[PDB]
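Q: Please see the structure below; I have some questions.
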Amino acid sequence: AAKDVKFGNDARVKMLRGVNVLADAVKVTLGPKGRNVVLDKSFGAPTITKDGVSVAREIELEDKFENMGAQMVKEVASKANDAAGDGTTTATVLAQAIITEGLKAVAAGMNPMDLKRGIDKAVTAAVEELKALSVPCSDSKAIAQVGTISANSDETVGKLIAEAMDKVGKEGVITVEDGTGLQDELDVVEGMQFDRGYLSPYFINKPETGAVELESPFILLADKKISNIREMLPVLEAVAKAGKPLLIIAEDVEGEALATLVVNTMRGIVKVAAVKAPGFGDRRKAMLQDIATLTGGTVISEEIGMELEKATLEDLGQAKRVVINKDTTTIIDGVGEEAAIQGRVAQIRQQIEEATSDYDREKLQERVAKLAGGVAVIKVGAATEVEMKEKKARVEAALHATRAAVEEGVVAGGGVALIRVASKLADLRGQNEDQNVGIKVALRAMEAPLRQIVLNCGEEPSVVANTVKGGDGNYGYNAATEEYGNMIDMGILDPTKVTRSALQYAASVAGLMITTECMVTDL
Amino acid sequence: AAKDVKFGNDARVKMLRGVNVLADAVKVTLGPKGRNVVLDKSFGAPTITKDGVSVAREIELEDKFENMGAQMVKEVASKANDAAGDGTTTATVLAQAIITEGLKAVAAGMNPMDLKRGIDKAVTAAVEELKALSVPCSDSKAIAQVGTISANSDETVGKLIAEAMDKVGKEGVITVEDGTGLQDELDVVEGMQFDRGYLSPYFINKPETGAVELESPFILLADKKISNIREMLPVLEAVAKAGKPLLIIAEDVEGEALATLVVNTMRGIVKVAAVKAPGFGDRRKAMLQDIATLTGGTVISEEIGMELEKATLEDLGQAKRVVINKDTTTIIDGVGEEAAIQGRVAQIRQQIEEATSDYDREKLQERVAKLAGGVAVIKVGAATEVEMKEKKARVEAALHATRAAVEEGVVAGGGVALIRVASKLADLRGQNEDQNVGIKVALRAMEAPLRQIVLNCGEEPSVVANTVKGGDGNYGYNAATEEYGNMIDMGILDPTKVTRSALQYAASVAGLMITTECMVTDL
Amino acid sequence: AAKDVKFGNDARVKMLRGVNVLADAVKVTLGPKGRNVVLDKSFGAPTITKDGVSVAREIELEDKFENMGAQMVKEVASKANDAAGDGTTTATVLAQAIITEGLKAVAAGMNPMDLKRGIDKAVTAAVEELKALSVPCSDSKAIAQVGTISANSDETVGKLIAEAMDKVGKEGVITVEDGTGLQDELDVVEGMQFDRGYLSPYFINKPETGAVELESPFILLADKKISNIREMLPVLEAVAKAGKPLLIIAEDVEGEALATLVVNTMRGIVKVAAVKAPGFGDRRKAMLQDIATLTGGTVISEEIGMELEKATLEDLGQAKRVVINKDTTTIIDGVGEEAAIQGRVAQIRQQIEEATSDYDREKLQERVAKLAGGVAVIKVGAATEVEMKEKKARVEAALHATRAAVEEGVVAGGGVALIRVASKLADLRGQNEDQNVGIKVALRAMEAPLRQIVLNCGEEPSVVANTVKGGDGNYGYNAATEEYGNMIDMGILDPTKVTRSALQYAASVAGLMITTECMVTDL
Ligand SMILES: Nc1ncnc2c1ncn2[C@@H]1O[C@H](COP(=O)(O)OP(=O)(O)OP(=O)(O)O)[C@@H](O)[C@H]1O
Ligand SMILES: Nc1ncnc2c1ncn2[C@@H]1O[C@H](COP(=O)(O)OP(=O)(O)OP(=O)(O)O)[C@@H](O)[C@H]1O
Ligand SMILES: Nc1ncnc2c1ncn2[C@@H]1O[C@H](COP(=O)(O)OP(=O)(O)OP(=O)(O)O)[C@@H](O)[C@H]1O
Ligand SMILES: [Mg+2]
Ligand SMILES: [Mg+2]
Ligand SMILES: [Mg+2]
């Protein structure tokens, strides 16, 4: 229809305003100081949102332009959020600062391209500085602190993460489940996880994560790849009597032949999942055997000459629940046999010793390791179910961040790294003045989030920022202490990766936002 | 219903205004200096457009008249864009200048017909001058520069094009694929391409290009033409078990008999493609054999007495993907057998040597050449998928332009050719004054785009244009240098063809636009 | 519902205004001087119309009354246009002048009936004068000029017509086809045309012309008339395998029996055409044989005892395309056999010589003549497809006009005949004064179109008209020359028929329009 066209700033302004609104809520929330926001819902009782991301998620802008601008930030932020596990807000905060300055520059009329380049250049420099700055992750006490940061002053989460982490081991994977009751429960789980993808996203379950969880899944394992439906079918027929959800393990399915027929021909209404059998070769078979024992189901192979058709439901094992993600597919708990599982482990363990070769040992050890498979399950209790879900989500985020953080190693929190890097960054100059300003802008952007925390403190961020900058080495302000001390000594460290991730995304967002000469919209 | 009728200028004005709006955005963008524009979308997050064409594409005018006028320019521009591969903006820019002047002339009330004729005459003269002006394409370094022009200061694209071009060879075809990852990958592809059309546009796939790509296509080759469905059918039945998309190679299908029955009788729901077998006669058979080996499928011929019905899926080969365009049909990668492919090539190669005759040698050599078939595949990485798509499109455009440019040979860029020609053109007179003015107008139009670049520079285009005109030979202004130097020496050259194409189209557009005595529209 | 009633002038005025609007656009366009008009379209990009008819066609009036009035003129004009092939505008121009005067007379309140009678009387007189005035058509150079007139200064069309005409021969029919490419191609076609009607308009194809064109038609010839479906059916069954469109040649079909069953019983969805076999008696058979040879199909006759059912598709010939019009049915190109066709021609030719009788000779010669059948095909190229269509239409119109013109013979163009006749006409008096005025009006009307051309010239038509009238013999003004010279000598001649046709229609229109005492419309 008729279009309303605006040029120049008009495009920017809408985005800017939208960004600010979203940013403002997020910024306040960010930092242990800040607090959450509330949203209405037509669907049901209104939703109250905490966590910076959630607040942003909740916030929608009536104005299309503003909303769209807001959306852009959010999407980037989420992406950073996923990878970092934390720092969603930080990216948002950074982006807002960058955008505003960039917009002003746009007002300046300096070509934004240089600025973007300068910003990117600055970002790269900052990243390098950060990496150098980053140091190894500290001990569990630090870990708890790391957890707390993700916690946003959720002491329990950090404690839980640390506790879970300790028992499982940092390396060991920890899984989160909804709490049985208000009190959290930490249980080591009997079961194994193997890294296998889901064949198709179609398989991917309802939840947003896209990990598929099956309730009481049935496990059919074929050492042989499941070439075609027909072999499968007689298994399926038993499955019809079944209907507890079916998980299928096959060495491989050729996508075209199976998928084409299956998808088009077959509705595939019945719940099914497919995963490639872990490992390859004998090891794969061995892994299958291990899985089979754990499942308590049996595996059918051509070599055995057992027929899939022949195999009944009984052959198929059952799992209490299975979760699958693209990276990995896990079975939370195969029913298994306690004796059987143990026996297999011992047998494998014996094998590990038996094999002279390291390689043989490794495969066996890996196999046993999986079978022993101490997976941590963490239950989060809550006063209410809703709370539990909220808590659980937070916990999960924290866990990821913590795990990443430990490996990456700690960097000073409080945006100390950001401020510190900026000073170094400032010296660096862009190719051209326009770039230079952008570079400066980026530096300014980095500084801001420190200020925000200070603002939450109510201390004047200027002094703090100045002081922070002045201090060499790792210098920072601890909100809780409200005292100056080494970040490391304080033990409050934000993950390198999260910081880096957020910054990069934020920078990207800002750059993208800046360059629009013109907008068109409908009237 | 009731009509709102306007006479004379009223018709023109709407078009003119519409043209200007579209043109303005395009003009600024054009040239390495310029920048892109943004568009909203109801469908999803708003679309931000760069590249002159895209900006134009994005821009829609609320006013029907204006929009229509804008559309007219765009359509012509695109046509020029396709052929030239570049210069979409240039044509638009040229058109706008011409149109405005023509409109003014219309205001003058001079009969536009003469003007159009004069313009056409001028265009022809200019074209001739350009052709003479044009010189052979320069080396790869120039090529990169050529690439950059298409790049619109996309250094990477030019580099990629040059790099791809070098390895493949200029003559060798280069294909672009989406990047696997952010980093670009250049891989020579194993596979052959043969120039065959698609039997029907119906076959033509979803994408706008209309080239059809099949995922994991199955290749059925019959040396014999596939007369009727019935012979095909048993192949199809196997195909039913199949469903990875089927590509059919047949010597010929008589359109009426097969098509009539097939289309009407048969939904043709299942994905299928048909291509004529390459070559004719023994050579065709030989080509088929080469294809068959590459595919790894087998070919069935009456002479063999193999039956299509008899032939199973296995006989049909598979391709990783196939792309078909009207001009040519290619298989990106037949699974083939590495040994088999090599062996065939050697055998053919031996044949080439064996044949005394040049003709025999040529056919064989062509066959081997296809089999060796170093096709370049270029993967474009991107920060985001969206970016990659955008980049890829740009890359593709650049590649076409570069290829065309090299063969055509370089002409001075910067609209140097255009300005230069105009001066010569000016001397030429139209038959009548009205024609004369039109001729002058065309000349003026040519000059303008040089100015636009200058304007982007911010230098006063008048001086530059004057200076450029003054210089004899190839004289031009390099935006980047902002120094006067030989265009050739500078090595920044716009393709002759692109320039010529754009000019002709623009002229055509302008002429068309000019002549409307009256408009009618609904109220 | 409620009606808005107007009496007297109110009815007229709407029509008059509508007429003027349509007329004005047309008048300007008419004459080589004039230019075309543009129209919008919701459907797609707006349609730009040239050619007087098209402009009129495009122009629609919002007002119902005006529109209706406009429509009336157009419809008559088109009718004249078809017959004349040219002079669509002229009729319109004439009508407008007549109508206005008549309306004024209506204002006068003189009974329009007399005026109409007077006008008719004047027209008749004028016609007689014109006929006497008309002279034989001139040579090809004139023909080109004739072509140009239809051309409306389309030099190419005239040239093409002349060129086509020369090769084909004036007598020989010329057919127009869309150009293969921009360059026109003139090819003599191998094929025969026979004058046969289409049995039913139902058969009549989609296009407005109503001529039916079949793509790759199949030709079934029965010497015997195709009495019933049943005999046909087995042919049809083969046809089902077919589906390239089927053309049927039968001696006769009794309408009721076949049609009733066929239409009602049978959807007749499958494309089919029926034509009566050319000629009757042995000659008809002979013609069929000639057709059959040309088609390459075979004919089945009862005498032969061949069965239609028995006859397969193979027996049926195929044609590249067939065009059928009510007057005649032609096959553009039967596949035929080159040798076969030639042989038949020779055989017939021998027969022609062989037959002593003129009658026998004539039939044979006609048969051979058809087989030799040099039909001219003219391809019109265009810059764009749209242009080509437009050009083609113009070309076709020109061809008809030219052919008619040549036979009729030339009359002075420029409305010279019209002006000349009027003077003579003026002397003639109507029965009564009211008639007299009408007669004068008609005379005035004739004069006007000369003026319009002059107006386009910008010369004052009064002087020209006066001068033209003054000159005895053929005196006229040549727009291009802008010099006075003999029309014949100038060689610019408008066809007698076209002029006569247009005048008569215009007069009819004017008369019809004039007499409405009252109008009623809805509110
Ligand atoms: N006591 C503290 N002293 C200094 N800064 C602190 C302290 N506790 C936390 N912070 C800082 O506050 C930020 C963590 O808060 P938060 O997790 O809300 O930010 P975020 O991760 O960007 O937002 P979200 O978690 O909603 O994505 C980090 O920069 C962290 O170092
Ligand atoms: N350094 C330079 N000096 C002079 N002119 C330059 C320079 N770099 C590019 N140009 C000119 O700018 C134009 C190329 O820009 P662009 O590709 O945007 O124009 P376009 O092809 O008409 O637009 P589009 O590519 O959007 O169709 C050419 O005329 C080219 O010669
Ligand atoms: N050089 C000329 N000198 C005099 N009159 C001319 C000349 N060329 C063409 N004409 C006249 O102009 C008229 C032909 O133009 P045109 O074909 O547009 O009129 P039309 O046939 O009535 O309109 P249309 O072709 O749209 O129906 C004729 O009367 C013809 O004699
Ligand atoms: Mg956080
Ligand atoms: Mg370009
Ligand atoms: Mg005409």
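In chain B, numbers come from Swiss-Prot; the residues present are 2-524, in order.
Per the header of the entry, the method used was electron microscopy, 8.5 Å.
Note that Cβ sites are derived from N, Cα and C of the backbone, with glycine treated the same way.
What Swiss-Prot shows for this protein is this:
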| type | residues | note |
| --- | --- | --- |
| BINDING | B:30-33, B:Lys51, B:87-91, B:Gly415, B:479-481, B:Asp495 | ATP binding site |
| MUTAGEN | B:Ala2 to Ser | Complex stability is significantly decreased; when associated with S-76, same residues as in M.tuberculosis |
| MUTAGEN | B:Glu76 to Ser | Complex stability is significantly decreased; when associated with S-2, same residues as in M.tuberculosis |
| MUTAGEN | B:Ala109 to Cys | Forms inter-ring disulfide bonds. Prevents ring separation and leads to the formation of high amounts of symmetric GroEL:GroES2 complexes |
| MUTAGEN | B:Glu461 to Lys | Temperature-sensitive lethal mutant. At nonpermissive temperature, the rate of general translation is reduced and a defined group of cytoplasmic proteins are translated but fail to reach native form |
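Are these features on the surface or tucked inside, and what touches them?
A: For B:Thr90 (ATP binding site), applying a Cβ distance below 8 Å and a minimum sequence separation of six or more within one chain yields B:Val27, B:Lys28, B:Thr30, B:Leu31, B:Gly53, B:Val54, B:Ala57, B:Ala78.
Taking the Cβ of B:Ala2 (mutagenesis position) as centre and 10 Å as the limit, one finds 8 other Cβ atoms among all the protein chains shown. According to DSSP, B:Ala2 (mutagenesis position) sits in a coil region rather than a helix or strand.
Cβ neighbours within 10 Å of B:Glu76 (mutagenesis position), excluding its own Cβ and spanning all shown chains: 13. When secondary structure is read from DSSP and collapsed to three states, B:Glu76 (mutagenesis position) falls in the helix class.
B:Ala109 (mutagenesis position) falls within a helix when secondary structure is assigned with DSSP. Around B:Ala109 (mutagenesis position), a 10 Å sphere centred on its CB holds 14 further CB atoms from the protein chains shown.
Cβ neighbour count for B:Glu461 (mutagenesis position): 12 (other Cβ atoms within 10 Å of its Cβ, all protein chains included). Reduced to three states, the DSSP call for B:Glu461 (mutagenesis position) is coil.
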Q: Could you tell me which of the recorded positions B:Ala2, B:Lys51, B:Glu76, B:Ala109, B:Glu461 have their C-beta within a distance under 6 angstroms of some atom of ligand 2?
A: none
Q: Return the residues near B:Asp495 (ATP binding site) by Cβ distance under 8 Å, restricted to its own chain and a separation of at least 6 in sequence.
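A: The answer is B:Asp87, B:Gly88, B:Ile150, B:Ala406, B:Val411, B:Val412, B:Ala413, B:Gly414, B:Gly415, B:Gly416, B:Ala418.
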Q: Going by Cα-Cα distance, pick out whichever of the binding-site residues B:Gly32, B:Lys51, B:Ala480 is nearest to B:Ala109 (mutagenesis position).
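A: Looking at Cα distances from B:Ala109 (mutagenesis position), the smallest one goes to B:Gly32.
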Q: C-alpha of B:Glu461 (mutagenesis position) to C-alpha of B:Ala2 (mutagenesis position): distance in Å?
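A: That comes out at 51 Å between the alpha carbons.
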Q: Please state whether DSSP places B:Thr90 (ATP binding site) in a helix, a strand or coil.
A: helix
Q: Determine the Cβ neighbour count for B:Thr30 (ATP binding site): the number of other Cβ atoms within 10 Å of its Cβ.
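A: Result for B:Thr30 (ATP binding site): 25 neighbouring Cβ atoms inside 10 Å.
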Q: Listing the recorded positions B:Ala2, B:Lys51, B:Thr90, B:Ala109, B:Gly415, B:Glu461, which lie under 8 Å (Cβ to Cβ) from chain C?
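A: Going by the Cβ criterion (under 8 Å to chain C), the qualifying recorded positions are B:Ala2.
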Q: Considering Cα atoms only, can you say which of B:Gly32, B:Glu76, B:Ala480 is the nearest neighbour of B:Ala2 (mutagenesis position) among these recorded positions?
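A: Going through B:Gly32, B:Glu76, B:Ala480 one by one, the Cα closest to that of B:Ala2 (mutagenesis position) is B:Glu76.
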Q: Looking only at DSSP and grouping its letters into three states, which state does B:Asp495 (ATP binding site) belong to?
A: strand
Q: Count, for each of the binding-site residues B:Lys51, B:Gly88, the other C-beta atoms lying within 10 angstroms of its own C-beta, and report the residue with the smallest count.
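A: Counting other Cβ atoms within 10 Å of each of the binding-site residues B:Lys51, B:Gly88 gives the minimum at B:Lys51.
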Q: Among B:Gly32, B:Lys51, B:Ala480, these being the binding-site residues, pick the one whose CA is nearest to that of B:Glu76 (mutagenesis position).
A: B:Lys51
Q: Given a separation of at least six residues and a C-beta threshold under 8 Å, show me what packs close to B:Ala480 (ATP binding site) in the same chain.
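A: Within the chain, B:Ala480 (ATP binding site) has Cβ neighbours under 8 Å at B:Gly32, B:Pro33, B:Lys34, B:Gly415, B:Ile454, B:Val455, B:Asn457, B:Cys458.
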Q: Count the Cβ atoms, other than its own, that fall within 10 Å of the Cβ of B:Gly415 (ATP binding site), considering every protein chain shown.
A: 25
Q: Enter the number of other CB atoms within 10 angstroms of the CB of B:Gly32 (ATP binding site).
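A: Neighbour count, Cβ to Cβ under the 10 Å cut-off: 25.
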